[PDB]
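Student: Take this structure, written in structure tokens, and hold onto it; I'll ask about it next.
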Amino acid sequence: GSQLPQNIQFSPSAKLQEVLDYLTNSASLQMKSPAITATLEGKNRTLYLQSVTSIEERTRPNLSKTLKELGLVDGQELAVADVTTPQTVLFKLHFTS
């Protein structure tokens with residue numbers, strides 16, 4: 001694959017779930033969606049899998065939150081692993097405002 005990050009632009013109010021639709025396919029990829037993992041402050045944070053602790057319940061809190069609320073910033077690198085692709089792809093997340 002490519003070891004250089006691919007660049008994508010998002011609005012800070014966009015959810016991690018929206019990223020999934022945007023990434024490859026929107027409708028056909030709804031449960032098929034790749035998993036994005038990011039390193040945040042030297043610790044590895046999984047953004048697709050529920051590595052986020054949530055109050056009460058929240059079935060999918062990580063997906064429900066925005067990229068901004070997830071602690072993502074412009075220039076942040078994301079490592080995505082996909083089911084349709086046997087490769088890990090690196091992305092740079094760029095926020096538009």
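Please read every residue number as a count from 1 along the shown chain.
According to its header, this structure was worked out by solution NMR.
Every residue, even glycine, has its Cβ placed from backbone N, Cα and C.
As listed in Swiss-Prot for this protein:
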{"type": "MUTAGEN", "residues": "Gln3 to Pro (Swiss-Prot position 369)", "note": "No effect on NEDD8 transfer to UBE2M"}
{"type": "MUTAGEN", "residues": "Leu4 to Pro (Swiss-Prot position 370)", "note": "Impairs NEDD8 transfer to UBE2M"}
{"type": "MUTAGEN", "residues": "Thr46 to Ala (Swiss-Prot position 412)", "note": "Impairs NEDD8 transfer to UBE2M"}
{"type": "MUTAGEN", "residues": "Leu49 to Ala (Swiss-Prot position 415)", "note": "Impairs NEDD8 transfer to UBE2M"}
{"type": "MUTAGEN", "residues": "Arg58 to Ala (Swiss-Prot position 424)", "note": "No effect on NEDD8 transfer to UBE2M"}
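A description of the local structural setting of each listed feature is requested, covering burial, neighbours and distances.
Tutor: Of all Cβ atoms in the protein chains displayed, 7 besides its own lie within 10 Å of the Cβ of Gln3 (mutagenesis position).
Its Cβ placed at the centre, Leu4 (mutagenesis position) has 8 other Cβ atoms within 10 Å.
According to its DSSP assignment, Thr46 (mutagenesis position) is in a strand.
Packing around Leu49 (mutagenesis position) is summarised by its Cβ count: 12 other Cβ atoms lie within 10 angstroms of its Cβ, all protein chains included.
Within 10 Å of the C-beta of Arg58 (mutagenesis position) we count 14 further C-beta atoms, all protein chains included.
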Student: Any idea what the Cα distance is from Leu49 (mutagenesis position) over to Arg58 (mutagenesis position), rounded to a whole Å?
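Tutor: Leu49 (mutagenesis position) to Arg58 (mutagenesis position), Cα-Cα distance: 13 Å.
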Student: Take the Cβ of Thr46 (mutagenesis position) and count every other Cβ within 10 Å, whichever protein chain it belongs to.
Tutor: 14
